Amino acid sequence: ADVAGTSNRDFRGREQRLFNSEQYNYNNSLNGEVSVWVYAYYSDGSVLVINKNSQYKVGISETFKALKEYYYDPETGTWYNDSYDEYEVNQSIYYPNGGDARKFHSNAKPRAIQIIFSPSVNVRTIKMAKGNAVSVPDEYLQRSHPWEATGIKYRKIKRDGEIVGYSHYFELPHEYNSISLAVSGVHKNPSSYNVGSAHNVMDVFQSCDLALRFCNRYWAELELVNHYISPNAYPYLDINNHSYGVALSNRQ
Ligand SMILES: [Cl-]
């Protein structure tokens, strides 16, 4: 045989490069996944992740209460969370002076949000409804457009010059930063075959039932990077502006 890494007869080499290229290109086909992640950062350094994976379109919608530390995974809060005092905190966030809490500031409120989409999203389709604490997009229902198109604010997460994902990050450092949150994106479709046309619309309806959700709170950004992002070949941007993910297109 020819010698490895010296000719066009390195079939092991050509097959490795096609295997990676096929994964990149399948994800971008109308048969592939589109994915969204919401990360909520708490003052104790822990991070809640909500992930949704689906064909054609994908999104996540959470209340003010559901984004607070210990709502999901309350069994981790035993001796650190006063669940009753946190009910009173909620009454004082819904209406000024409406509750009887024993804290000025709940350490369970998120300090920041990162939204990440898979590289299979079309960024011009991204929509976000960032509501007040009683789930109203813009002050009163009567004057609310139900979303903002925020694609222009998304940064490219890059590895080896390939786009591996898209990031929108915003801090909630002020006492008045009390939010509900929904986000939504559509899978790329550079074709003129509308996946929602009469021929395929019931498959999009089935995609709504088939979407898979994941929810977990990690104790540290390091634990998130090591045991969630890296093992699953997911894109990520850390507090130091360091990019994570795997470049696949035309690569060994
Ligand atoms: Cl296709």
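Think of each number as a place in line: the chain as shown, counted from 1.
Even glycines carry a Cβ here, placed using N, Cα and C.
For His105 (variant position), the same-chain residues that are 6 or more apart in sequence and have a Cβ closer than 8 Å to its Cβ are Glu175. In Swiss-Prot, a published natural variant is listed as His105 to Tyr (Swiss-Prot position 101), annotated In strain: A.
Secondary structure from DSSP puts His105 (variant position) in coil.
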